[PDB]
Each structure stands twice: as C-alpha cells, then as structure tokens.
Amino acid sequence: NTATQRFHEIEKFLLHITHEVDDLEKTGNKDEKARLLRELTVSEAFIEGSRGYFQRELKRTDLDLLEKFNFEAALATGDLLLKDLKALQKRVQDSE
C-alpha cells in the first residue's frame, strides 16, 4: 500500500519511458534514445536516494515493525524496478 504509492512515481516514469522509447524509435531515435536513457538514470537516482532514506528510517528508532515493513516493502519495490530500469536500459541501449 504505502510502499507502492511511494514508488508509483517511478512506475509512471517506467510507463512513460517505455512509451518514449517506442515513440522515439518511430519518431527519430537520433539522440532522444540516449537522452531518454539518461532520464531513467535520473529516475534511478532519486529513487535510490529515497531508498537510502528508508534505510535511514530503519535506523531512526522512531519506527515500528510496521514502518520497518514499509521500508522493507519499499526497498524491495524500488530495488526490483531499479533493476528493471537498468534492464530496460540495456535493452534500449542495445537497440542503439
């Protein structure tokens, strides 16, 4: 619930970026491809920072097992999609 709402932001980027890949592939693919990959790079950057935030809250003591569960939930959510960012990146990178 909470973890997914939090990382739904990047999830919007995921859908946007995949679309943008397609778009650029039929639209130009001249430089947009590389630029778009850099945008996913930015995407992983803010999520990685937020992941680091959860890791800090995990040490905050002002958390309950509930909150720990949220960090663990979000960390798992973020990690997989971050892995997905790179995986798709390599696909898009490969098409270059």
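Here Swiss-Prot sets the residue numbers for chain A, with the shown residues being 34-129 in order.
This deposition comes from solution NMR.
In case you wondered, yes, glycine gets a Cβ from its N, Cα and C as well.
Within 10 Å of the C-beta atom of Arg39 (mutagenesis position) sit 18 other C-beta atoms, taking all shown protein chains into account. Quoting Swiss-Prot on the mutagenesis of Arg39 to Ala: Over 20% reduction in IgE-binding.
What Swiss-Prot says about the mutagenesis result for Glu42 to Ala is this: Over 20% reduction in IgE-binding. Counting every protein chain shown, the Cβ of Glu42 (mutagenesis position) has 13 other Cβ atoms within 10 Å. Mapped onto three states, the DSSP output places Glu42 (mutagenesis position) in helix.
All chains included, 11 other C-beta atoms sit within 10 angstroms of the C-beta of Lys45 (mutagenesis position). Swiss-Prot gives this note for the published mutagenesis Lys45 to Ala: Over 20% reduction in IgE-binding.
The mutagenesis experiment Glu90 to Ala is recorded by Swiss-Prot, whose note states: Over 20% reduction in IgE-binding. Further reduction in IgE-binding; when associated with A-95, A-100 or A-105. Most significant reduction in IgE-binding; when associated with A-95 and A-105 or with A-95; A-105 and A-112. Cβ-based neighbour count (10 Å, all protein chains) for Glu90 (mutagenesis position) stands at 16. Mapped onto three states, the DSSP output places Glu90 (mutagenesis position) in helix.
Quoted from Swiss-Prot, the note on mutagenesis experiment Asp95 to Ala is: Over 20% reduction in IgE-binding. Further reduction in IgE-binding; when associated with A-90 or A-105. Most significant reduction in IgE-binding; when associated with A-90 and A-105, with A-105 and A-112 or with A-90; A-105 and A-112. In the three-state DSSP classification, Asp95 (mutagenesis position) falls within coil. Counting only residues at least six positions away in the same chain, no Cβ atom sits under 8 Å from the Cβ of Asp95 (mutagenesis position).
There are 8 other CB atoms within 10 A of the CB of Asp97 (mutagenesis position), with all protein chains counted. Annotation of the published mutagenesis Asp97 to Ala in Swiss-Prot: No effect in IgE-binding; the original residue is retained in the structure shown.
For the published mutagenesis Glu100 to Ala, Swiss-Prot gives the following note: Over 20% reduction in IgE-binding. Further reduction of IgE-binding; when associated with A-90. Around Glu100 (mutagenesis position), taking its Cβ as the centre, 16 other Cβ atoms fall within 10 Å, counting all chains. Under the three-state DSSP scheme, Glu100 (mutagenesis position) falls in the helix class.
Here the residue is the original one, but Swiss-Prot notes a mutagenesis experiment at this spot, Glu105 to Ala: Over 20% reduction in IgE-binding. Further reduction in IgE-binding; when associated with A-90, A-95 or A-112. Most significant reduction in IgE-binding; when associated with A-90 and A-95, with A-95 and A-112 or with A-90; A-95 and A-112. Around the Cβ of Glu105 (mutagenesis position), 14 further Cβ atoms fall within 10 Å across all displayed protein chains.
Under its mutagenesis entries, Swiss-Prot includes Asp112 to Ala with the note: Over 20% reduction in IgE-binding. Further reduction in IgE-binding; when associated with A-105, with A-95 and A-105 or with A-90; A-95 and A-105. The DSSP secondary structure for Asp112 (mutagenesis position) is helix.
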Three-state secondary structure, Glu105 (mutagenesis position) (per DSSP): helix
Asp112 (mutagenesis position) and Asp97 (mutagenesis position), distance between Cα atoms, whole Å: 22
